[PDB]
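To start, the structure under review is shown below, and the notes come after it.
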Amino acid sequence: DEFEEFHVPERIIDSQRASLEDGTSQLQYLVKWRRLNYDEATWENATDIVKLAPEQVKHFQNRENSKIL
């Protein structure tokens, strides 16, 4: 199925990959849901955002190696 209509991420702003070492790691990407008149953005697993917003996580992924350029 496709769950991407009203609740959809606009793009990534930052990432938070915390290694656990117990057998896995905590990967989370900061996303900004829409723009809204004011603003709105939180943290979500980079795995879900990859499937939920693969185009954004990809553009965000390649950006991780680019500090405003």
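Swiss-Prot numbering applies to chain A: residues 279-347, in that order.
The deposited model was determined using solution NMR.
Including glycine, each Cβ sits where the backbone N, Cα and C put it.
The DSSP secondary structure for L314 (mutagenesis position) is coil. Among the mutagenesis experiments that Swiss-Prot reports, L314 to Y is described with the note: No effect on interaction with methylated histone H3 'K-4'.
Shown in sequence order, the list is empty: the chain has no residue 6+ apart in sequence with a C-beta less than 8 angstroms from the C-beta of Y316 (mutagenesis position). Annotation of the published mutagenesis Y316 to E in Swiss-Prot: Disrupts interaction with methylated histone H3 'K-4'; abrogates histone acetylation activity of SLIK; the original residue is retained in the structure shown.
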